[PDB]
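Asks: Encoded as C-alpha cells, here's the structure I'll be asking about.
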Amino acid sequence: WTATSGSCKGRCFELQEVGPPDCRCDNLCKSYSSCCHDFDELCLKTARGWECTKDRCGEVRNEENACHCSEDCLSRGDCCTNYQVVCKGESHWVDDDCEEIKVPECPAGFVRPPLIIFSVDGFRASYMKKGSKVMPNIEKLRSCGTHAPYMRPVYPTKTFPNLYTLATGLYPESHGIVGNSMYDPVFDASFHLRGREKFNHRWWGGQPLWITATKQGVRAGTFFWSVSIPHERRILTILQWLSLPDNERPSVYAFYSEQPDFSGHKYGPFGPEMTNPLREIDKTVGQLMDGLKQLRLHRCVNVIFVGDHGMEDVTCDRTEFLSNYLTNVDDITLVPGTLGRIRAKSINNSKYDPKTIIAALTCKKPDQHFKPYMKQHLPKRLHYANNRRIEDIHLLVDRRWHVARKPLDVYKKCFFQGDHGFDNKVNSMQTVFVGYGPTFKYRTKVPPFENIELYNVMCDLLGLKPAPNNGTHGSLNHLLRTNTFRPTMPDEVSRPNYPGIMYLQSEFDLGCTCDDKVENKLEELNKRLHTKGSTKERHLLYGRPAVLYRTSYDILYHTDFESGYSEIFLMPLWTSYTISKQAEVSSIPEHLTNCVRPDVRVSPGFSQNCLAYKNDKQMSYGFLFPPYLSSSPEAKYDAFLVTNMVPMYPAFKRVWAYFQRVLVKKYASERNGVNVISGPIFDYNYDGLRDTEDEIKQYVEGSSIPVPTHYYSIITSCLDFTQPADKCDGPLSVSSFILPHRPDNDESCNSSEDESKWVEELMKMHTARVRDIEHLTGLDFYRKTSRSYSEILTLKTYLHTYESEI
Ligand SMILES: *[C@@H]1O[C@H](CO)[C@@H](O[C@@H]2O[C@H](CO)[C@@H](O[C@@H]3O[C@H](CO[C@H]4O[C@H](CO)[C@@H](O)[C@H](O[C@H]5O[C@H](CO)[C@@H](O)[C@H](O)[C@@H]5O[C@H]5O[C@H](CO)[C@@H](O)[C@H](O)[C@@H]5O)[C@@H]4O)[C@@H](O)[C@H](O[C@H]4O[C@H](CO)[C@@H](O)[C@H](O)[C@@H]4O[C@H]4O[C@H](CO)[C@@H](O)[C@H](O)[C@@H]4O)[C@@H]3O)[C@H](O)[C@H]2NC(C)=O)[C@H](O)[C@H]1NC(C)=O
Ligand SMILES: O=C(NCC1(O)CCN(C(=O)OCc2ccc(OC(F)(F)F)cc2)CC1)c1ccc2[nH]nnc2c1
Ligand SMILES: [Ca+2]
Ligand SMILES: [Cl-]
Ligand SMILES: [K+]
Ligand code: NA
Ligand SMILES: [Zn+2]
C-alpha cells in the first residue's frame, strides 16, 4: 500500500528514500507505483522543451518551464544546458579545443572531483570508429581523454549481469545476477526483466559502488532511472544535484541510456536506422558537458563513458530447435535465446537424466550452431558455474544464432534483427570505455581490458576502499594520472625444499621400468651442475612462482627444465622451461617408449607409481616437460623421471601430445623463443579456486595420486619479438590456456580427424588469463622481472582472444 496523498512540492528527485506508505518523489517511484499525486506536474515538467532560444533570454522566471533562461537560473542550478551558449555568447563544449586537465579545477567547497558514469546499453565497440561522424561530443571525450579500443563484458553478455558487474567488480556467478532471467531453487523464486521479484534485495549479492561510497561517507546520486523519465530530465536532475550545498551534494552519479540497444534489437547493429539513436546519444553527452561547463565543472568532474555489451545480427530464421534433437522435449525447461540453460521441468520426475540430454545434443548435425556443456566444463575464462542459479546444463550458442525449445516458442510468444548474450570473447559483443577528467590521462590509448576491473578504478577515483572483488587492483593504474593504487606482491607462504640425492634406486618399488642402464668427469661434473641449477636462469626467466598457501614442496632442477614438486599432490605444481627459436624437436626413442625412472631426490612415499596406472584401465599418464623437446639424448632421461609424470586420460593425451610435439615449437618459431610453465589444476567444486586435498573427487585407482580437472600452460616471450624470449629487455607478451582434462573429446566434433584439424581450436576456446591460473593454483607468477608491478598486473589480466581485428 501507498497513500499517495502527500506532495512532491520541494522534494523533486529527493536523495533519501522515504518508507511506505508515505508517497515517494525519487527517480524510482514510477517503477514502484508510489509517486505522490503531483509528481508528474511538479517533477516532470516539459513546457517549452529543453533548449533556450534567443527570445527566452532574460525572461521572467516561469516555474512551469522544463528548464529556464531567466537571469537567476545559474544560481538556482536549473538553466537549460544551452543557456550560456544562446544567451551569453559562450561556445558549446564540443567546439572548444581540448586542453590537458593537469589538475582538478573545481569550485570552492568541492572536496573531490565528482564522478559521472554515462552508461550506454548495447553500445558496440566498433561504433566508436563507425559512427564517429555523427558523434562529435563522444569523439572529443574519446580523443582527448583515456580510451581503450574496446572493453570486454562478462558472460552472458546480457544487460543485468553486465551492469551489476560494472557496479560490483564481481563475476555474475559471485554477484548472483547470472542472467536477465533466473530461477533460484533455494528461494523457489523466479527473477524476470518485467515484474516485481527483481526488486527484492535477495537477488543482488556483493556490494555495488553506491553502497561502497555511502558506507565510507561519500554521497551518491541515485543510479537507477525510471524508463518514462526522458534523457533531458535525467541530465537536468544530475546537474541540479551538482548545484546542491556542499554537505548535501553527491560525489558520484550515474546516467543510463536504453539506446542504442533498443533500436539495435529492432534494426541490427548497423541498420541504417541506427544513425539517429547514435546522434541522439551524442546530443545527450553534449547537453551534459555544456551543463558542466556552465557550472564551471567541465575541468573538475571525471566522466566515464561505458557500455554494458555490444550487439550482433541475429534473426528468427537462425534459431536451432531442441525439438529437433530431444524426444522428451516437454520434460525440460529451457532458458532460451543467445544462450541456453536447461533444467528438469519437474523435480518429481526421476526419469530425468542430464547425461542423456547432453548426448542427444552433442555433435548431432553437421553445422550445429550450439554446443552443450555441463557447466563445470565451460571454458574457465567464463567463470560461469559457481552459483545455484546457473543450471547444470548449458548451451553455448554460435554468434548470430538463437536456441529455442520448439518452433511455437518463436512465432507464438521476424520481429528482431539484433541480439546479444553470446560468449564474451566475440567481437560483436565487445563494448566501449572512455575516461575523461583530471584523474584520467590526457590523449592516451590503453589496451582492451575487462569490465570487472572498473569497480576498483571507480573506487580509486572517489578515494574509496573497494569491497573484495574480481578485479586485480593496480592492473588499470595506467589509465590514471593520479590516485593510482600501489599494490605489493603477496608474501610467499610456503618456502621450497631443495632436495639432493637421498635415495638409492632399490628403495623404490614403483613397478616402473626404464631401459636406461647405459654408461669421465667431463660429462659427470657437468650433470651435477645441472641438478644444482646451473641452467636455472635459462628455464626460469621470471623467478620461481610463489606458493601462496601452506604446503610441502621441492624445487627440482634439470638441464632442460625446473619444477616445483608437491609432496602432497605427488606431482609438480608447476614445471618451467624455455624453448628457443633454434630448438629442435626429436621423437621418443623406441627403447624409451614406456620408460619411467625413480627420482633419487624424492622419497618413494612421496612419488607416484607405475602400477597404479597399469591397474587403472581408464587412466594413463603424460609428462609436464615434454621428452620431445629435450636438448640432448642424455638430457632426455630427465623427462622420464617419475616426478615429471602426471595422470592423463588417453583421450586427453591426444590434445597434450599435439601441444607439446607440434605447438610449442610452432610458438617458439613465431615468437622468437618461448618460456613455458605448465602444470595441473584441481577444481572439483568449480569455484575458480585451488582445491584443498580434501576436495579431490577422483584419484588414480588404488592410489593417492589425485586427478587434475585441468592442465594449464603459460607461454611467455618478448613483446619486441626481435629479442629472443631468454634475453628480453622490455615488456613481455603472454598467452595461456586452462584445458579441461576430459576422458573423451566429445567437445570437439572433429576429433576423429588428425589433431591438426581440431586441437588448436579446442585450445583457443580455452584461452585464459594468467590471473585465472593464479586463482586455480594458489601460485603467484612473474615475481622477478625488470618490469613495474602494475605492468605485470596488466600482463596477468591479459586474455589472448584469437578474434580478428575489431
Ligand atoms: C570473485 O571475488 C569474490 C569476492 O571476493 C570471491 O567470492 C568470495 O569467496 C570467498 C571464498 O569462497 C567467500 O568467503 C566465504 O564467506 C562465507 C560467508 O559469506 C557471506 O558473507 C559475505 C560477506 O558479506 C557475502 O559476500 C556472501 O554472499 C554470498 O552469498 C549470498 C547468497 O547466499 C549472495 O548474496 C552473494 O552473491 C554471495 O554468493 C556467492 O558466494 C557464495 C559463497 O559464499 C556461493 O555459494 C554463491 O554461489 C555465490 O557465488 C555471504 O553472504 C563463509 O561462510 C565461508 O567460510 C566457510 O569456509 C571457510 C574456509 O576458510 C571456513 O573457515 C568456515 O568454517 C566456513 O565453512 C563452513 O561453511 C561451509 C559451507 O556452508 C561448510 O561446508 C563447512 O562445513 C562450514 O560449516 C567463506 O569464508 C566469499 O563469501 C565470496 N564472496 C562473494 C561476494 O561471492 C570469488 O572467489 C572470486 N572469484 C574468483 C574466481 O576469484
Ligand atoms: O534497458 C533495459 N533495462 C532497463 C533498466 O532496468 C532501467 C534502469 N537501469 C538504470 O537506471 O541503470 C542503473 C545503472 C546504470 C549504470 C550502472 O553502472 C555502474 F554501476 F557501473 F555505474 C549500474 C546501474 C538499469 C536498466 C534493457 C536493456 C537492454 C536489453 N536487452 N534485452 N533486454 C534489455 C533491457
Ligand atoms: Ca575449487
Ligand atoms: Cl539470461
Ligand atoms: K592405465
Ligand atoms: Na569428438
Ligand atoms: Zn538488449
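Heads up, chain A uses Swiss-Prot numbers, so what you see runs 51-463, 468-573, 576-591, 617-887.
In case you wondered, yes, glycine gets a Cβ from its N, Cα and C as well.
Per Swiss-Prot, the features are:
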- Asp171 to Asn: Abolishes lysophospholipase D activity (MUTAGEN)
- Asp171, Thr209, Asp358, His359: Zn(2+) 1 binding site (BINDING)
- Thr209 to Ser: 15% of wild-type lysophospholipase D activity (MUTAGEN)
- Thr209 to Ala: Abolishes lysophospholipase D activity (MUTAGEN)
- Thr209, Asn230, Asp311, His474: 1-(9Z-octadecenoyl)-sn-glycero-3-phosphate binding site (BINDING)
- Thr209, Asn230, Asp311, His474: 1-hexadecanoyl-sn-glycero-3-phosphate binding site (BINDING)
- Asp311 to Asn: Abolishes lysophospholipase D activity (MUTAGEN)
- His315 to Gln: 20% of wild-type lysophospholipase D activity (MUTAGEN)
- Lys430 to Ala: Impaired secretion. No effect on lysophospholipase activity (MUTAGEN)
- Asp764, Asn766, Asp768, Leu770, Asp772: Ca(2+) binding site (BINDING)
Asks: By a 10 A CB contact count over all chains shown, which of the recorded positions listed here is most packed: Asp171, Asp358, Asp764, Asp772?
Replies: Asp358
Asks: If you count the other Cβ atoms within 10 Å of each Cβ, which of the recorded positions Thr209, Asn230, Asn766 comes out on top?
Replies: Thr209
Asks: Of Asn230, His315, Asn766, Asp768, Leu770, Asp772, which recorded positions are close to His359 (Zn(2+) 1 binding site), meaning a Cα within 10 Å of its Cα?
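Replies: For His359 (Zn(2+) 1 binding site), the recorded positions whose Cα atoms are within 10 Å come to none.
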Asks: Can you tell me which of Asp311, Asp358, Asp764, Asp772, our recorded positions, come within under 6 Å of ligand 3 at the Cβ?
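Replies: With ligand 3 as the reference and 6 Å as the Cβ limit, the list reads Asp764, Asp772.
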Asks: If I take the Cα of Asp768 (Ca(2+) binding site) as reference, which of the recorded positions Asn230, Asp311, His315 has the closest Cα?
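Replies: Closest by Cα distance to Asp768 (Ca(2+) binding site) among the recorded positions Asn230, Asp311, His315: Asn230.
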Asks: Taking Cα-Cα distance, which of the recorded positions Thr209, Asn230, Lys430, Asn766 are within 10 Å of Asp358 (Zn(2+) 1 binding site)?
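Replies: Cα filter at 10 Å returns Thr209.
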Asks: Sort the recorded positions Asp311, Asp764, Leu770 by C-alpha distance from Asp171 (mutagenesis position) and give me just the closest.
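Replies: Nearest by Cα distance to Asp171 (mutagenesis position): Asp311.
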Asks: So, three-state DSSP: helix, strand or coil for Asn230 (1-(9Z-octadecenoyl)-sn-glycero-3-phosphate binding site)?
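Replies: For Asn230 (1-(9Z-octadecenoyl)-sn-glycero-3-phosphate binding site) - judged by DSSP and reduced to three states - the answer is coil.
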Asks: Since the record lists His315, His359, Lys430, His474 as recorded positions, which of them has the fewest other Cβ atoms within 10 Å of its Cβ?
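Replies: Checked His315, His359, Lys430, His474; of these recorded positions, fewest Cβ neighbours within 10 Å: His315.
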Asks: Between the recorded positions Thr209, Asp311, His315, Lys430, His474, which lies closest to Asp772 (Ca(2+) binding site), Cα to Cα?
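Replies: For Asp772 (Ca(2+) binding site), the closest Cα among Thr209, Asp311, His315, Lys430, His474 is found at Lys430.
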Asks: Given 4 unmodelled residues, what's the whole-number Å distance between the CA of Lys463 and the CA of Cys468?
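Replies: Flanking Cα atoms: 12 Å.
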Asks: Same-chain residues six or more away whose CB lies under 8 A from the CB of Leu770 (Ca(2+) binding site)?
Replies: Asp764, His856, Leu857
